[PDB]
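One structure below.
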Number of protein chains: 2
Amino acid sequence: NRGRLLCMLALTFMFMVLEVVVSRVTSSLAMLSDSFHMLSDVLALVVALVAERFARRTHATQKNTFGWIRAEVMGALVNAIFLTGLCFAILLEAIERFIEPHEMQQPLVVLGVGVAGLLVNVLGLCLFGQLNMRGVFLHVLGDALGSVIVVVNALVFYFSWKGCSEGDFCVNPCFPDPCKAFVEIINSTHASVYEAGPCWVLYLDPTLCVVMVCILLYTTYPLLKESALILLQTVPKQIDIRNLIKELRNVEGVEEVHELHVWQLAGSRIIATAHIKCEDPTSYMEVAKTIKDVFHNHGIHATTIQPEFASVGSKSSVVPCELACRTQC
Amino acid sequence: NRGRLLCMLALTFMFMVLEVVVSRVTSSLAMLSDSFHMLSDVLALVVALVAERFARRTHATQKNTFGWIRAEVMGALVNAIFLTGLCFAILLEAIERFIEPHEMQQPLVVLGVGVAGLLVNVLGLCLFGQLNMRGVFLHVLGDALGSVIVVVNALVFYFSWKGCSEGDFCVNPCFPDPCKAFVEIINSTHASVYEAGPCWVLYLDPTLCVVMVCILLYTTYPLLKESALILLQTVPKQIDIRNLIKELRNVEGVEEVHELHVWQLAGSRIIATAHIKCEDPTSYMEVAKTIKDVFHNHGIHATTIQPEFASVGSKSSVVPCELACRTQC
Ligand SMILES: [Zn+2]
Ligand SMILES: [Zn+2]
Ligand SMILES: [Zn+2]
Ligand SMILES: [Zn+2]
């Protein structure tokens, strides 16, 4: 449905506006750098929306004689790439939180907007073309787990951390404090009291991002396998070629079955070609009806069985099919 | 060739090792954060390498009755998505250099490694399956233009900027200096001399990244159009369906031409189906030879022309094709 992706696109725009509003109210330019990062969650909805007005034009057009009945199972692919590509990004970025750990300065406000985002994505998840559903549901599960990360982080971050207490002049041993250490080592004045807070919670986030990454990259892969397999002309999973060939040769009136191509258009519109070699060119229609039946019994319905009638003395050359070109094909 | 992508993969690993070596020698943990960003240039070579040992298995296997002759024109797609996706990343990140501009502390060393990277990518470009070539050449042109950015930046950055001079205690008006302003406003001591350098060169980089992004996103798109078009079963650009149908109906012996599917397997292996409606079921082979000729004259060589022989009184129903199923197909 277009209604669902439309509603969810509207919701994410709402939340980005709320985020810019908080980032400007609090006057914290370090938080306005997520209202530009949700433009990566609006893209996976715009794409699966564009591929909704294209799986309905299922009519033979001079520019595609099957129609765009496939632009569904391509949309999913693009999504399941973007996400996975994007997913590695998180992983890469998680490494930076092990080398130069930053500090979540204002934890009440981050808990606030994180719980708002977690609720809007719980709705975007409870809201949910059979592979666009999957290619977008995974993409909202991603940011939902990201929001659970943000809450469980900024939850035990006001509960535990201590940070610099006496104004702006204290020693932060847990990481290479840029101004505190600079001014404190360039001026030795025996200043006021200090403190030191736990560090077992300074790296309680990148571990959560690594877990979210290993969750998405396993929930996504089977979707990506199925999409690329459909798009590589591969026999579906439910049709065994050797059985089709044994059954075509069992039929009366035929003796050989040349090029036998089977594939999958989209969903369950499976096609099938075959040359064939009848013997008597007058009882052909009964043979073709029988062959269409032995295709219909195997979930394969749109066929094309060209019969190659044998001439005089030419039953010694398969490559010509009795009907061929010259060399290339 | 596998040799070219192998050589280039070896070169990029060499350069990443050189980058970690400099980042550890100089003791500048702000530069080790590019030896993790070149793991995004090794991916587009690993993919177009995996799709090299898969466009050579062009043999009918029970798991694909065309073979993987298409896994070339899919590889390109994945590349031309990754890059474009990745390209938006740059653009997004360029915006951060307009809001909170950072400082290239050590410009001689950055010029050094930037010129080394620019030379290794000039080689990776001069080094260069007809769409993998394009899907990887664009991907090296990307980082080559990135390197030109790094050189022209860190070139007129030692030539112009001034920065803080008298030890570690000066005023930096051009941007919200974190330690200088903090310690200078928390302690009013009438300290030593200061200075102020130009700001027309502090934002001489993100403009270069925006130009590199608008260069890649126009050099990539036509590749992505062609790849997705091949993968959506679309008639090629060189075969006009109306002409094929007019020419099949002009041929003797036939009167109607049912489902006429034409598409593109990969490169130039174009297939074509067609039912057809002959009249006299004894002169069929001549008609089929003529039809194969009027397909061969149009760059379309792998055909399948099923003839539907008319029964008694049934020349009033196209939907049955004289040969059909029941309702669904
Ligand atoms: Zn999102
Ligand atoms: Zn993170
Ligand atoms: Zn690169
Ligand atoms: Zn940049």
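All residue numbers given for chain A refer to Swiss-Prot; the residues shown span 7-134, 241-441 in order.
Cβ coordinates come from backbone N, Cα and C, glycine included.
Swiss-Prot annotations:
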type    : residues                     : note
BINDING : A:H43, A:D47, A:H251, A:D255 : Zn(2+) binding site
MUTAGEN : A:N299 to A                  : Loss of N-glycosylation. No effect on localization to the plasma membrane. Increased stability at the plasma membrane. No effect on resistance to zinc-induced cytotoxicity
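Other residues of the same chain near the Zn(2+) site, with their Cβ within 8 Å of the Cβ centroid of A:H43, A:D47, A:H251, A:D255, are A:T18, A:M44, A:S46, A:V48, A:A50, A:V252, A:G254, A:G258. Taking CA atoms as the reference points, A:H43 (Zn(2+) binding site) and A:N299 (mutagenesis position) are 40 Å apart. Cα separation, A:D47 (Zn(2+) binding site) to A:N299 (mutagenesis position), rounded: 48 Å.
In the deposited model, 106 residues between A:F134 and A:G241 are left unbuilt, and the Cα atoms of these two flanking residues are separated by 13 Å. Taking a Cβ distance under 6 Å to any atom of ligand 1 as the criterion, the recorded positions A:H43, A:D47, A:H251, A:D255, A:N299 reduce to A:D47, A:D255. Comparing the binding-site residues A:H43, A:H251 on other C-beta atoms within 10 angstroms of each C-beta gives the minimum for A:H43.
Neighbour counts of Cβ atoms within 10 Å were compared across the recorded positions A:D47, A:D255, A:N299; the minimum falls on A:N299.
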